[PDB]
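Chemist: Supplied in structure tokens, the structure appears directly below.
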Amino acid sequence: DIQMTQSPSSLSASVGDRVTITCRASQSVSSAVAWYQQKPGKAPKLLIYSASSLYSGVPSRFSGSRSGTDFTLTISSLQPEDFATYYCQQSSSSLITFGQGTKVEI
Amino acid sequence: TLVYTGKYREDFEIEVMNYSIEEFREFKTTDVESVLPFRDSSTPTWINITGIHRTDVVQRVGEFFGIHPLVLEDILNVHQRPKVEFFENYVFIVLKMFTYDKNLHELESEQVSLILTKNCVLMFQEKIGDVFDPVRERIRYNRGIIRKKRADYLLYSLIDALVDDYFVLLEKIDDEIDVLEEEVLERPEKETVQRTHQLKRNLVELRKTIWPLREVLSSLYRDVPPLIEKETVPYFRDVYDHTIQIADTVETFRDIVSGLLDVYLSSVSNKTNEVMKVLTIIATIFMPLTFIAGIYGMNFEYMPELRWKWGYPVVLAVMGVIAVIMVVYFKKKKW
Amino acid sequence: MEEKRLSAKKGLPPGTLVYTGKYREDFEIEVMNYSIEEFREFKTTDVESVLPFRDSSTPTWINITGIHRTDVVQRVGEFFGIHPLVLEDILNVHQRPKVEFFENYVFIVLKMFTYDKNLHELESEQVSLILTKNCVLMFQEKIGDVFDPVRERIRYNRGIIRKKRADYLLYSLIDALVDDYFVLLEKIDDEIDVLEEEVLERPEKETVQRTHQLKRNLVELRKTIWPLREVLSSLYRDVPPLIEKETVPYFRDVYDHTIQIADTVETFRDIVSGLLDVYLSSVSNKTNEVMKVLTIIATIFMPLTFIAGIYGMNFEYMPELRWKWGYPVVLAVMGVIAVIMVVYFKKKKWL
Amino acid sequence: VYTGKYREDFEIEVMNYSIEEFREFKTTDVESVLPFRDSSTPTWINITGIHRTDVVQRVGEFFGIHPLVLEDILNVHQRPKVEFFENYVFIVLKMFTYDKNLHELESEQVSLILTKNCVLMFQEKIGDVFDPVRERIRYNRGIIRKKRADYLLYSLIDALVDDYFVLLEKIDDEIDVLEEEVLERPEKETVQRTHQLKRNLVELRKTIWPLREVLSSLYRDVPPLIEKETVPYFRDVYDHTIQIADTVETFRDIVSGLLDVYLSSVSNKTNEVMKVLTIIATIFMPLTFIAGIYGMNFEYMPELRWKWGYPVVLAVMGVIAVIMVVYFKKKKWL
Amino acid sequence: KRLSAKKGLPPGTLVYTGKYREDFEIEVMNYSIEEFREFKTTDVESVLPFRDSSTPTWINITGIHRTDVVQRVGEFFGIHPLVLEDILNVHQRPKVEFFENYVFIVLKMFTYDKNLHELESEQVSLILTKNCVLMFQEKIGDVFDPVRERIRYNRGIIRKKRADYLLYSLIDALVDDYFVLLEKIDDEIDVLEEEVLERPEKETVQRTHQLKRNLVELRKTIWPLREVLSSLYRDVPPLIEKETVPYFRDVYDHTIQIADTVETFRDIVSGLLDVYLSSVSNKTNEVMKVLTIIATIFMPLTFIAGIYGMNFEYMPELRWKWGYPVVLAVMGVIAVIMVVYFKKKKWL
Ligand SMILES: [Mg+2]
Ligand SMILES: [Mg+2]
Ligand SMILES: [Mg+2]
């Protein structure tokens, strides 16, 4: 069971900021890490897969990176429609595991 | 004759895991004699000898099981590439296990040997610590189909666990590739170059280990000797495919680290320019100053060195004047 | 080699066909049914509307852009009778050009390159061709290709293409790809010219980094072009039943094109190899000028300090140092030796 | 006229086999092999030692072989070649040997002739890689017993091509050890060994490419001497030659850059020595200048009258040395 | 198709494009089974009546600076003007063209001189028509003496049979005497490698680059020899009469072998520049090590000689057991520790 603990547990920022959420994995997931956005009351939306690749239709604001076992999600310019809970996932093994979340709020 | 070659002399133990269609027997022993009667039992048994520095035990089992004396040399010769040898009564396979320490980026090899004799398999290890815990759990807990199958399936299960541990090794090497890539791109240092050399050596060792393993698996499934049996061929083909994956990954990583080395390596001879620019500017600034200081510190007893207008601060200001002139002359050539 | 079957991949459910590329944006299917009578073009995103064209008598050109949709590829392969292993090879981008002959179709793998300026990068896109009876199936990853001339010829009845069968269409597509290889080679020649200028006129670390990028680009270019030569040779020599006997000379022409391309790549490799030594010599020249400045300064000033130390020792035992002078001799000797050294450096000119 | 520098030994070996049984012989008399060709069952005829042109011309006349291909057989420097004639097929291939602790590649030309149900082999040394085919014939392995002489030619060429893979493995090991030595042991012996390896690989690149053509000829032309149904086997050998060519040029690509790697490593070592010199000079010449400032002999000089002035000067020099070495530690040079 | 137009020249003139204008000689061999006639003629009229003579003849014209003679022969023998221009044009690549009546051949000769690693190039051109071989060469001294003495001795099938064997004999002699020069160059490069392994002096760069340029010229010459022998062998033009197809196939194989040899030897030569760079880099490293050690020991010693060599009104000299030898011993100790450090680091 690979454990992913992403920080901070909650983030507070305004528009135009560089909002960064980092994910830390206990084991060595190769690069199979994806990021999801969940506005409350709606299904999660896939944003970045393979830890660095932007999914089709997602705005170019978001970005992903990887230096070792820790992965980063960066929003270059926050916008009012990017205020939701962000999750981190690994699919290195067939037993997928999620992060605990990060609520970007005004 | 038949002297151990490796550097391990501490761990020694003998282990037998006799599993049946509906029964199971397991024990650990320290005497070679107690495991001998398991040769003739119908149900498959797994016999493990984790210390081969005790030569006498290896001779005893080799003589009891009637294996040729030639295989004993390879059993005790740890520094050897993987290989497979097909004989009338048994098949002799040489394999290897790897352990990677992330704190100290070094790769350690441990040889293992497998001999399939009809209704049993023998394993010889240099020390304690095996990658075959999952197959032990599968045997003990009646999960999977290893309990319903014969000893050829045991040889399969052990090799499958081996290649799975190879995958586990490749994950950590992947992490090292990533970290070293970003260091080399944005943080050029001596430590990064030393780490890159270590990683290149480790990948060369991996290549020389994995290609013979692929040939061993190919021989195992294509030739299918009588002991392999017809039903177990697709499983050996699956492990051959896994070895193909491992080899392709190794070649990709080796190419990546060579490409990492090349850019820094040719970036040399521009460090020479910087070093010489620094040396030239420092020498040009401080050599004439020392020369004039020695001249005006030179004593002759007939010099016009009387103070007149106080001249020590004047000469120091002159030193500053030529120093500033030299610095201004520099950065004109954008040095 | 024995029989062929899907290799088992660890970490994947058995029989899974997976796309191993990087492009996920585009999806499109083009149909161009043409004959001497009329052409019927068609562009859609429905896979069920191209399957009836399997039994068309007239030549057909189906172009499925975007193979990240593995379901579409599997559906087409099942309907057209393509083996699952050929589908796996279709979806395996990390491959090199090849040709396979079967009873009912011909399977070919090629490569498309697009050199880019302002970012010295050579990126490749895999293209697959299946010649099935009257149809020519084409699989691509992203929007953009090199087969616009063939489309124009089909549209305007220009040339021989509309009179002949589907194997001539396969000829035309392969010839278009090989033709664009020439434009790629011209672009890379321009890049080599610019880089060989930049090596000497401004040598820096980015120049050698670009040189190494170009050298690896040439290596992968060769690794791609050699299997192209082999596949064209196989096409015009083995000449399976699907390829008609009237089409082989065109494949011979394409094969000669491939040979010329290979020779060009070899010459480019030689030039790029020499570029490294050129760069090293230039940077060593700059270091040489810096070194000579240092040597001139040290040569002028060290002996003068040595002579100062000679006459700067308080050796009071001898009255030689106590000589009534106005300091003409020592300073004059230092000046004349300094100017002698300077003019000595003027000859054998260091400056 | 003979060309090879090998004249030590001369031997003849003959093998005749069929489904029922095999007849393996060995002798030196040329007269004993004359009745062997007429047998319907496939037979393998091997003659070793091309210095004695008398036996070569004797068997050429006896077997109806043209003198021109006989001259080709006697010549050794000929690159691989295949010639198709109505009676017989003439093929030329080379044999390579490589050793450790010494860097030499030796080429032993081997000439094959296929006619009727007899295969003729010509070679210089004693010993070759045609032992697996001999074992397959004598121990009833494979289908070689059920097949004709063209399949024997297939077996011979397949074994000869297969030995190239072992040669490539040995050369890969040598390339690896040279890569390490180039990277961290830059010496003159390294340069000499790199040159030797480059020349050997160029010789292999010379030899292997015509092998593709001579296998393609047997693949595609298929004159009636090749009994057919064996074309896929020659397809396999052609693919093997493709693989060998790819591996060989990968090796030459590595070897080309080996020397550049060595030169850059030498530059790195002299850079290290230069760094030592630069650090010492730049932290010492300024301090010598500071000391010389105070050493000047003047009647009046400010700050000669100060409480422990000499310790203050020493403290100033210590401070400047510390700041310089801290700057260098920041620079990562030291 | 007609004479190319040059800006400097008048519209129709043909110009020699070489350096050799010293000698003029014509040699005519009318060799036959019954007998042969040999003679040297300083004028061009004597060779004209052999245009349509049944007996084969071999005309060797030495000295092409006399454009008059060459174009007189061309007008008399039916040679097209462009072929005449290319005969005069020494600056050229070897090539052959096929016409309705004659076959034109261009292929060069090389000579080598001791103590001067210079590779010359003599433009010798061959014309095959009826039963005549016309040879135009720049200067006296040829490589075809063995064929001439073979004809004079009557030995060999070339005298008994047609003149296409004479063309084959000339070409074979030229390719054969490439090998004397090639052997001389191989011996020179082997001995040169001996000195460069012994003495890597300044002249080595110049000599190695001269040999590299020599190889470049040899490649630029040899590669056109195929697509010449290629045309002669595969294309089987009618003047060959198909009797000499193997006598062209063997020369094809010979030329392919020579091209492969030059391809290998180019890399062999480049390795020599690589070795020279290796040696000079090692010498520079040795110089750096020596300079660094000398400076490293002798600079702190200058610290001592300066700091204690200061003059001050109140200096803590503090003479302890005549501490001047003590300071000298301190300098000795620091020098010893420095040289020990250098030995341990193995710079020295
Ligand atoms: Mg001084
Ligand atoms: Mg240097
Ligand atoms: Mg003084």
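Chain D is numbered as in Swiss-Prot; the shown residues are, in order, 18-351.
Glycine is no exception: its Cβ is also placed from the backbone N, Cα and C atoms.
So Swiss-Prot lists these for the protein:
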- D:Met291 to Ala: No effect on ion transport (MUTAGEN)
- D:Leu294 to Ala or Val: Increases ion transport by suppression of an obstruction in the transmembrane ion permeation pathway (MUTAGEN)
- D:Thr299 to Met: No effect on Co(2+) uptake (MUTAGEN)
- D:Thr305 to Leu: Abolishes Co(2+) uptake (MUTAGEN)
- D:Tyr311 to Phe: No effect on pentamerization. No effect on ion transport (MUTAGEN)
- D:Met313 to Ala: Abolishes pentamerization. Abolishes ion transport (MUTAGEN)
- D:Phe315 to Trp: No effect on pentamerization. Increases ion transport (MUTAGEN)
- D:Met318 to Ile, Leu or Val: No effect on pentamerization. Decreases ion transport (MUTAGEN)
- D:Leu321 to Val: No effect on pentamerization. No effect on ion transport (MUTAGEN)
- D:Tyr327 to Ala: Abolishes pentamerization. Strongly decreases ion transport (MUTAGEN)
Chemist: Within 10 angstroms of the C-beta of D:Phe315 (mutagenesis position), what count of other C-beta atoms is obtained when all protein chains are considered?
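Modeler: There are 17 of them.
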Chemist: Tell me the Cβ neighbour count for D:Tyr311 (mutagenesis position), meaning other Cβ atoms within 10 Å of its Cβ, over all protein chains shown.
Modeler: 20
Chemist: Compared by Cα position, which of the mutagenesis positions D:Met313, D:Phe315, D:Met318, D:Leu321 is the closest one to D:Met291 (mutagenesis position)?
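Modeler: Minimum Cα distance from D:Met291 (mutagenesis position) across D:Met313, D:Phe315, D:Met318, D:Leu321 lands on D:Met313.
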Chemist: For the mutagenesis positions listed here, D:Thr299, D:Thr305, which shows the highest count of neighbouring CB atoms within 10 A?
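Modeler: The most densely surrounded of these mutagenesis positions is D:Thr305.
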Chemist: Within 10 Å of D:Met318 (mutagenesis position) (Cα to Cα), which of the mutagenesis positions D:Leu294, D:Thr299, D:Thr305, D:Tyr311 do you find?
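Modeler: Candidates kept after distance check: D:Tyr311.
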Chemist: Given the mutagenesis positions D:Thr299, D:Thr305, D:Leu321, which lie close to D:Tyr327 (mutagenesis position), meaning Cα to Cα within 10 A?
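Modeler: Checking Cα-Cα distances against D:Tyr327 (mutagenesis position), the mutagenesis positions within 10 Å turn out to be D:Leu321.
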Chemist: Within 10 Å of the Cβ of D:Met318 (mutagenesis position), how many other Cβ atoms can you find? Include all protein chains, please.
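Modeler: A 10 Å sphere around the Cβ of D:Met318 (mutagenesis position) contains 19 other Cβ atoms.
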Chemist: Tell me, in order along the sequence, which mutagenesis positions from D:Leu294, D:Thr299, D:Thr305, D:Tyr311, D:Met313 have their CA within 10 Å of D:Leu321 (mutagenesis position).
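Modeler: Those near D:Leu321 (mutagenesis position) - Cα within 10 Å - are D:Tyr311, in sequence order.
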Chemist: If I take the alpha carbons of D:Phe315 (mutagenesis position) and D:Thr299 (mutagenesis position), what is the distance between them in whole Å?
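Modeler: Answer for this pair: 28 Å between alpha carbons.
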Chemist: Are any of the mutagenesis positions D:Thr305, D:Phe315, D:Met318 near chain E, where near means a Cβ under 8 Å from a Cβ there, and if so which?
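Modeler: Cβ contacts with chain E under 8 Å: D:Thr305.
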Chemist: D:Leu294 (mutagenesis position) to D:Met313 (mutagenesis position): how many Å between their Cα atoms?
Modeler: 28
Chemist: Ranking the mutagenesis positions D:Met291, D:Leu294, D:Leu321 by other Cβ atoms within 10 Å, which is at the bottom?
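Modeler: Looking at the mutagenesis positions D:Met291, D:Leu294, D:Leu321, the Cβ with the fewest others within 10 Å is that of D:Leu321.
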Chemist: Under 8 Å Cβ-Cβ to anything in chain B: which of these mutagenesis positions pass, D:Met291, D:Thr299, D:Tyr311, D:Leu321, D:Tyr327?
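Modeler: From D:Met291, D:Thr299, D:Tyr311, D:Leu321, D:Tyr327, the ones near chain B are D:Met291, D:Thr299.
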